[PDB]
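A short worksheet on the structure shown next.
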Amino acid sequence: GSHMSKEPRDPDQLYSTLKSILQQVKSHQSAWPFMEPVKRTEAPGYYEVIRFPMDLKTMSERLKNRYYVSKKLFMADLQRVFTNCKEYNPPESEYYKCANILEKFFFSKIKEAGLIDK
Ligand SMILES: NCCCNc1ccccc1[N+](=O)[O-]
């Protein structure tokens, strides 16, 4: 269509733009701990270290209704899942690598769609 790769302004465009990212983040090998919502016990203290609980189980649920149509909105949620994940799980299990891996692909994806916030 056009020759642009950094302007997720329109909601209709950013709509599927995030759908593709979330769609991949869900199919990504590193995306189990986010698929299922982590209770407030199975995790090494969660209600305490986590002030803004967030999981892929609720993200796609909101995306389907076009809830993320801005920039830091979707970028914040995704980061919330990875950043908060490591926060509760000490850098020792394999979950740490999963977030870092899916977090790397995510950053690259928004770079291709034009998301990114900083
Ligand atoms: N399988 C339930 C969601 C992931 N489980 C979980 C729960 C709490 C803490 C960490 C993990 N985890 O690394 O899979």
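We number each residue from 1, going along the chain as drawn.
Per the header: solution NMR.
Yeah, the Cβs are placed from backbone N, Cα and C, and that goes for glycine too.
So that you can see what the record holds, here are the features copied from Swiss-Prot:
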{"type": "DOMAIN", "residues": "9-113", "note": "domain 'Bromo'"}
{"type": "MUTAGEN", "residues": "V38 to A (Swiss-Prot position 752)", "note": "Reduced acetyl-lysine binding"}
{"type": "MUTAGEN", "residues": "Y46 to A (Swiss-Prot position 760)", "note": "Reduced acetyl-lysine binding"}
{"type": "MUTAGEN", "residues": "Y88 to A (Swiss-Prot position 802)", "note": "Reduced acetyl-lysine binding"}
{"type": "MUTAGEN", "residues": "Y95 to A (Swiss-Prot position 809)", "note": "Complete loss of acetyl-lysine binding"}
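Residue counts for the domain 'Bromo' (9-113) under DSSP, split into helix (H, G, I), strand (E, B) and coil, are 65 helix, 0 strand, 40 coil. In this view, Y88 (mutagenesis position) is surrounded by 17 other Cβ atoms within 10 Å of its Cβ, with every protein chain counted.
If you draw a 10 Å sphere around the CB of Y46 (mutagenesis position), it holds 17 other CB atoms from the protein chains shown.
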